[PDB]
Amino acid sequence: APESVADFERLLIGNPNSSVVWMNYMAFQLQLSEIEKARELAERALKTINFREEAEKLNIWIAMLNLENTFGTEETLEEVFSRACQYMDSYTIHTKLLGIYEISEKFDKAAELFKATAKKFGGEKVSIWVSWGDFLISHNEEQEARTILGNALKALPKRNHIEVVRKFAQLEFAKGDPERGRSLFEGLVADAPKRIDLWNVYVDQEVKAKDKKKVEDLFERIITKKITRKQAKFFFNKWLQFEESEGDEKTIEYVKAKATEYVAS
Amino acid sequence: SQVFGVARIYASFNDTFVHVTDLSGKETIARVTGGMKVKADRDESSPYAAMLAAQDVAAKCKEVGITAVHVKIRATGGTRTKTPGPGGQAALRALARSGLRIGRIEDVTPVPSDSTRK
Amino acid sequence: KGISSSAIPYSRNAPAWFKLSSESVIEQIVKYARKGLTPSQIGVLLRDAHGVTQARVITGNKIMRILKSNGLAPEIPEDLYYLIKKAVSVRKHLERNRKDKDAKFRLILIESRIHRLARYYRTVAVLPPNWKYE
Amino acid sequence: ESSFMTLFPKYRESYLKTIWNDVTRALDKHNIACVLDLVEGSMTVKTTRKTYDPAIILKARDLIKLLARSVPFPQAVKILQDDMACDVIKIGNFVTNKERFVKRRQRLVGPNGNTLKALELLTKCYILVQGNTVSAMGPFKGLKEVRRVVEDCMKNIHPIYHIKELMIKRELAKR
RNA sequence: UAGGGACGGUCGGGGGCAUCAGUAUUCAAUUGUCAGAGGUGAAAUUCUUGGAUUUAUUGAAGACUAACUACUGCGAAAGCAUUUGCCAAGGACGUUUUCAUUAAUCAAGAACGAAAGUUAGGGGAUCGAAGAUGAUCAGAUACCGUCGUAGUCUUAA
């Protein structure tokens, strides 16, 4: 392959905008102990890429940032993010910096990047809340994760805080606490009392985390609840599929019984 | 010869506060907020309630020892009315009428400085 | 829009205080132009320091023709060259802070103003076809 | 000892020079002094030694800044009695665009001034919509009513709703 | 005294990023003091002797840029007011600089955003974020493929 300072320049005449091949050539030069020509390739990749194609420039920035996080410097990673900011939106560049810090396993730099997100993008939207929840969940403090997510949800609007709470509950069912996930699910079903979009989210999260007696019973309550025929049959069929995955034929039949009870009125 | 408190009177709408701390403000003396002298729940912002509160404030200021008072008159401020209510004049008139010397009128209402309403 | 331009005199003559030679002007022009200087800058420096009024009056003909006859031609005409470099400067500035929509709008303007004199230069065939704005 | 001061715009000096002796007679009855400076364009007001009402320097301050904010002298003097106060409503920070802002402010003024004059009659106040603020003199219930009608007029609801409910509340408090 | 481009000193609350400041508001901590304090035309829900309200010292949060602020400025319009720096840009003027008709008006198409979702009853046929399912890559909930909730439909606020 193209993996030098001569052969890569000679063989890149067909595709000068080759982002992945330029990243592989830069990593091959860095493994070949040429950090100077590696960084030269990583900086000239976005220049040999087109101007209007911002994603290729962001890929060259991520390649130089990964090379700096592996065998470079934090000043080069900040240049790579300023470069990322010179190749894209500043919040996405700082999130790429947080990802490079998480790949370099610097916990203090990861927390500082999540805090710099949770100020500006935390007052903007919920992506910084998701980033703070990701950092504190990898740090294994779900209390501080939920506190930072609630703080960023207070800083940002609250109209997407319901889906943020459902995402927090699904993440807690995935790799956190199941009682905390069920509590956040009940809080989300309280905040959306008119919408069963939190009820099906709770049922799917419990069935994903193998809480069958939770998921099928709550979905049976939702199917026999104040719903229509389609809204009852969907929840009851999902609960019956979860109950048959657990091994409960009579409960899968009683789910359809509650569906027939709620559809006829 | 005079020893000074500070009045810290607060003439909101719907109430009047007379709260005479020492010259720092850390240590308070004789808070007799209006809506406790006489309450019909309407007359709590009235000049009569303000002068009753100021007169027994001045009674406790004289029993502690304070003879003169720097007076700071504060309206409800913020993103709201910013003008003192009916009781701010009557409170310091009664504090001056009931033997207590008055100094240094100043308005310390919170002008909100480019506030938050959108 | 405003009336802001230059007012060429009624005289097509040498200014009669201009004792300087009518050939050393051309040598000074080719000195600046092969030390690498654009023709508007040639004309304004020849005006300001080695003071000529404009060289079409004092020399035989205009200075882009002087450069072309002295073998010193530009690859691309000057107006189109400066519009190209302004477009690529604002394009590098755009591929930077992707939220400067205003600069996106004025990139639309600069490219729409590229194409006008580019197709003018194609119909005159100053620079040839198969030139398609990189 | 106390002293306050406002500074007034240049076009007011030919009016303030006229009514200044009446200012001196309306404050020397309260035993409080005042100068106006014509070269720096200011009006200051000082508590003298013969002043036994300490609150009157605040009302004299409100008086001279009303003379700054362009309210006529016989309209302005009513501050000097106790059941009368100022309010300066701020309207500039409600809506974004200039067109809708001046249309809602002209809506606060009214066709031929009818909304503003009816509001003055109902609230017993003196109201000047001016620039991007609304000054008002009145009793404190009138100040409360005029603040709620102006701050709800900058929101979409028409102020003749408030004029209607003020007439309803007057003839509904008359029983 | 058509048009375009260069230069020069600039001009502007034009834009993007970063920085800095301001005092309110809200919350928390620490005191001091005691019985009430919101709010209203009156009241009430609410806050309250593990001390509220007020006062003083802080800290944190998200906004926002008071006056100055104008029949003023800038922007193609929507719009744009704290400082400083960077990134490009724009306009008027000055010009004895340059090119030489390079020009004017508007049918498709777009970036913009002032430009939206306040609470409730109801039908869900389709689609369907949220949730989950198999391979790509040191790393892939997107890519490819489906089940599937609100919503997408309606009516008043």
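We're sticking with Swiss-Prot numbering for chain D, so the shown stretch reads 38-212, in order.
The deposited model was determined using electron microscopy, 3.7 Å.
Cβ from N, Cα, C; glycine included.
Residues or ranges marked as domain 'KH' by Swiss-Prot: D:122-192.
The Cβ of D:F45 (mutagenesis position) lies under 8 Å from the Cβ of D:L53, D:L73, D:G78, D:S79, D:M80, D:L104, D:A105, each of which sits 6+ residues away along the same chain. D:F45 to L appears in Swiss-Prot as a mutagenesis experiment; the accompanying note says: In temperature-sensitive mutant KRR1-18; grows normally at 25 degrees Celsius but fails to grow at 35 degrees Celsius; when associated with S-95 and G-207.
Secondary structure at D:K66 (mutagenesis position), as computed by DSSP, is coil. Taking Cβ-Cβ distances under 8 Å and a sequence gap of 6 or more within the same chain, D:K66 (mutagenesis position) has no neighbours at all. For the mutagenesis result D:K66 to N, the note given in Swiss-Prot is In temperature-sensitive mutant KRR1-17; grows normally at 25 degrees Celsius but fails to grow at 35 degrees Celsius; when associated with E-20; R-162 and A-261.
Here the residue is the original one, but Swiss-Prot notes a mutagenesis experiment at this spot, D:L95 to S: In temperature-sensitive mutant KRR1-18; grows normally at 25 degrees Celsius but fails to grow at 35 degrees Celsius; when associated with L-45 and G-207. Counting only same-chain residues six or more apart in sequence, none has a Cβ lying under 8 angstroms from the Cβ of D:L95 (mutagenesis position).
A mutagenesis experiment is reported in Swiss-Prot for this position, D:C162 to R, and the note states: In temperature-sensitive mutant KRR1-17; grows normally at 25 degrees Celsius but fails to grow at 35 degrees Celsius; when associated with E-20; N-66 and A-261. Taking a C-beta cut-off of under 8 Å and a sequence gap of six or more, D:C162 (mutagenesis position) has these contacts in its own chain: D:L156, D:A173, D:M174, D:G175, D:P176, D:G179, D:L180, D:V183.
When secondary structure is read from DSSP and collapsed to three states, D:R207 (mutagenesis position) falls in the helix class. The C-beta environment of D:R207 (mutagenesis position), restricted to residues of the same chain at least 6 apart in sequence and closer than 8 Å, consists of D:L159. Among the sequence features in Swiss-Prot, the mutagenesis site D:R207 to G is noted as follows: In temperature-sensitive mutant KRR1-18; grows normally at 25 degrees Celsius but fails to grow at 35 degrees Celsius; when associated with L-45 and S-95.
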For the domain 'KH' (D:122-192), the number of residues DSSP places in helix, strand and coil: 39 helix, 17 strand, 15 coil
D:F45, D:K66, D:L95, D:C162, D:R207: the mutagenesis positions whose Cβ falls under 8 Å from a chain B Cβ: D:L95
